Amino acid sequence: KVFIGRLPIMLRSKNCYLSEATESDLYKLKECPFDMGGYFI
Amino acid sequence: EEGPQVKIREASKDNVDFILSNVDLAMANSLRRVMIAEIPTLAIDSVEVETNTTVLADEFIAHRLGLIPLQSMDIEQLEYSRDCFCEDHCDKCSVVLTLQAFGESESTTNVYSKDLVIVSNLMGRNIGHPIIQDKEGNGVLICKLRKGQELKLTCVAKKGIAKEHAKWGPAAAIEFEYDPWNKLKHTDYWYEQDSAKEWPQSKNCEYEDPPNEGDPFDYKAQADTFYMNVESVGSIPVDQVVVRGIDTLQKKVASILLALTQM
Amino acid sequence: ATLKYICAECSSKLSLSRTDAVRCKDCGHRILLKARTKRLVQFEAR
Amino acid sequence: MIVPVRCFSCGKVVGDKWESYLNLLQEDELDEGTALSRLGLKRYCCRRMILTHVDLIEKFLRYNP
Ligand SMILES: [Zn+2]
Ligand SMILES: [Zn+2]
Ligand SMILES: [Zn+2]
């Protein structure tokens, strides 16, 4: 396959774990359901 | 009984609609102010926190605790900690209460003032009992607990006055009016076309005689007949707010004659 | 029974010394919270 | 966060009327104005206290720790 670098991911984009998260999934994850997410960490 | 004269209209455990007559506006007011700021009361004025896993901050909770009205019927039989000869607080000058709550059920657990428990010795004086007026004996909603969260506090009620902090205030609001028919001409009505048509006529216009069209301005009329209404918050019986209002005002002047004296 | 630290998630009261890195038991949360004090705080009710 | 204990302006106790207000709306299908007047909140200073509150604690309680 081959590993090549790392790509910082924009919150709530298809790649992020929150995009498909339900409301409760967000609370258990300590992520405010009101967060919008067009940013990076 | 010659002098200021009360004439009650309504009365209940909360309000005392009345009509002061034959008095100086100055006295109606000083009394009006005293009720709002200098009637002694008991209120939480110190909170020791053992455990707070709640969603709120200690000082946040503590602040609310102080706002919870407490029984202040026999408040005079209690001394100000600053005068008391103990070291800090004692039964002679303070009421200790406790709050222990645990989120047991999975449903949100509420914490009310009823859940407060006196731990000091009230020595027979009706004092410190958290006031309750709601239709379910719950009292004020202090906090909310999720399952697993806890709240262990220790309060200390003390005697105080509104001037020091509005929590010690027995009054809620104080309606006050005079000359409902603008006869003394104390105010100058703002208008677009008609003074009369644009300004709502008040309650008390009924209890008085509308001036007559051609009467020349009565320049010697003063201000007597004041329409008040006192709303108590519960820490004390309405009738008391008034009565003690007159009392404290009375003691005030007294503290002055005694000043010229020992002067 | 004492507890110098807590875990960001499993709440399990951890507590270890040096050379112990920073992990909990099963909850490898390299986080950990410092646990409150016993020296009870007093608050002005104002 | 939660129902303020009292009306900022006059002192009226209001922290003991939040649940009632909530019921007056749901189970009795009343309107906020009529609801508020029945709880005794007659002057607007006290009315705004309840009518404007936002119970964010009910969302805080949803976090695990
Ligand atoms: Zn003492
Ligand atoms: Zn862990
Ligand atoms: Zn108000």
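Shown for chain B, in order and in Swiss-Prot numbering: 3-265.
The backbone N, Cα and C atoms fix where each Cβ goes, and this holds for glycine too.
Feature annotation from Swiss-Prot assigns Zn(2+) binding site to B:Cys86, B:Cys88, B:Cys92, B:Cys95. Per Swiss-Prot, mutagenesis B:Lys9 to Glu is noted as: Transcript termination readthrough. In Swiss-Prot, a natural variant is listed as B:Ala30 to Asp, annotated with the note In mutant RPB3-1.
Comparing B:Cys95 (Zn(2+) binding site) with B:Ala30 (variant position), their Cα atoms are 33 Å apart once rounded.
Each residue contributes its Cα atom, and for B:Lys9 (mutagenesis position) and B:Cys92 (Zn(2+) binding site) these two points are 42 Å apart.
B:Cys92 (Zn(2+) binding site) sits 38 Å from B:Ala30 (variant position), taking the C-alpha atoms as the reference points. Note: the CA-CA distance between B:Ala30 (variant position) and B:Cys86 (Zn(2+) binding site) rounds to 34 Å. Report note: the Zn(2+) site is defined by B:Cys86, B:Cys88, B:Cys92, B:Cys95, and the residues of the same chain whose CB lies within 8 Å of the CB centroid of those residues, excluding them, are B:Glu81, B:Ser83, B:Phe87, B:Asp90, B:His91, B:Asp93, B:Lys94, B:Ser96. Taken residue by residue with DSSP, B:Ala30 (variant position) is part of a helix. Residue environment of B:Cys88 (Zn(2+) binding site) contains 12 other Cβ atoms, counted within 10 Å of its Cβ in all protein chains.
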